[PDB]
2 protein chains.
Amino acid sequence: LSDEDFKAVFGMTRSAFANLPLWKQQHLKXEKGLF
Amino acid sequence: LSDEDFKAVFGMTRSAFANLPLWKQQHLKXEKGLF
């Protein structure tokens, strides 16, 4: 994922995603079908 | 996009758009069918 792709996929920046708890990162990526 | 193209597609200025919450930027670009 490029930085723009984080915005397109998750509606937040790469660094905002990285600020989420681990379980939430895993679940959001689960929801999108990503690994 | 050209300045006038941007205004026609989004109905707002570049600055206004960039100042929106990121989730809303993404949803507007969902709504417009850009991707």
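Sequence positions for chain B are given in Swiss-Prot numbering; the residues included correspond to 792-826, in order.
Cβ atoms are placed via backbone N, Cα and C, with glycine included.
According to Swiss-Prot, the mutagenesis experiment B:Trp814 to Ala carries the following note: Loss of F-actin binding. For the recorded site, B:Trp814 (mutagenesis position), the DSSP three-state label reads helix. A 10 Å cutoff on Cβ-Cβ distances gives B:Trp814 (mutagenesis position) a total of 13 other Cβ atoms nearby, all chains included.
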